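A.B. asks: What follows is a structure written as structure tokens; I'll ask about it next.
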Amino acid sequence: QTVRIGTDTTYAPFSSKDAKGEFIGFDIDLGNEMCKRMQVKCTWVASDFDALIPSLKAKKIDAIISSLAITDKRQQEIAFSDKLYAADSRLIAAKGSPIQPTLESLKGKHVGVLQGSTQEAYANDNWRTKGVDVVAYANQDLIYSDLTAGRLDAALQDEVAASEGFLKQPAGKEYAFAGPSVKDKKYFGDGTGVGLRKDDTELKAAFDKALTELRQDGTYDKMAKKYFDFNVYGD
Ligand SMILES: NC(=[NH2+])NCCC[C@H](N)C(=O)O
């Protein structure tokens, strides 16, 4: 039909808006390229990240492309395409900060996470319970803003989003990663994928076919090179 694809546009370089409100980023490029090969029209629909799976279940959108990690919990509720790219999580803080992604370091500190994210799940279970002030936000822009305002000591999000979308931008010049990637298979998933209703077998097959084809002919790498000088796909 027309495939309606939901995304949250506060996660550069994967999904954001340009100065005239056009959606831009690697998620947008992947979605548009897949749609072309599937020979379908696609309409992008912006929403808060935590609204994406509910909107999909409610049939207000037909697909999610929004750095949506493929997790065990989410697969109980929806289906996923094959992996679009890998996504590790990592903390950021002010440059020179001693902060580490540990309870010892973070107890009593204010740590921002995106509401509805794997980072929120991780932080709520491991940090909020034990006395870290975990603050959950409607979108990632509010997090970066509250961090630069000094209201947050740190923020947890996807590593590549933080790096390319903030640290390497003027806004994040005085900030840096605090500690290494936070690796936990119980939480952050096995890369990201197109989120789909479980019964939409045909639509999943179509996305999967287009994805294989655009990876195979080198289009994936061509598009990825616009944003990344490393292997974003992973293994
Ligand atoms: N467009 C976005 N805001 N994406 C947030 C993704 C965060 C994390 N990868 C998750 O799946 O929960």
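Using the numbering of Swiss-Prot, the residues shown for chain A are 26-260, in order.
Looks like X-ray crystallography, 1.7 Å, at least that's what the header says.
Quick reminder: no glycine exception, Cβ is built from N, Cα and C everywhere.
Feature table excerpt (Swiss-Prot):
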type: MUTAGEN; residues: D33 to A; note: Decreases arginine and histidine binding affinity
type: MUTAGEN; residues: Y36 to A; note: Shows a drastic decrease in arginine and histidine binding affinity
type: MUTAGEN; residues: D52 to A; note: Shows a drastic decrease in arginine and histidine binding affinity
type: MUTAGEN; residues: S91 to A; note: Has no effect on the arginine and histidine binding affinity
type: MUTAGEN; residues: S92 to A; note: Decreases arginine and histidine binding affinity
type: MUTAGEN; residues: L139 to K; note: Changes ligand specificity. Can bind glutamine. Still able to bind basic amino acids, however, with 1000-fold less affinity for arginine
type: MUTAGEN; residues: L139 to Q; note: Does not affect ligand preference
A.B. asks: Three states by DSSP: which one describes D33 (mutagenesis position)?
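C.D. replies: The three-state answer is coil.
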A.B. asks: Give me the CA-CA distance between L139 (mutagenesis position) and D52 (mutagenesis position), in Å, as a whole number.
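C.D. replies: About 18 Å separate the Cα atoms of these two residues.
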A.B. asks: Helix, strand or coil by DSSP: which one applies to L139 (mutagenesis position)?
C.D. replies: strand
A.B. asks: Relative to the Cα of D33 (mutagenesis position), which of the mutagenesis positions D52, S91, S92 has the closest Cα?
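C.D. replies: Given the candidates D52, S91, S92, the nearest one is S91.
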A.B. asks: In sequence order, which same-chain residues at least six apart have a C-beta under 8 angstroms from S91 (mutagenesis position)?
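C.D. replies: When sequence neighbours closer than 6 are ignored, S91 (mutagenesis position) has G31, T32, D33, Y36, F39, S40, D52, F74, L77, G220 within Cβ distance under 8 Å.
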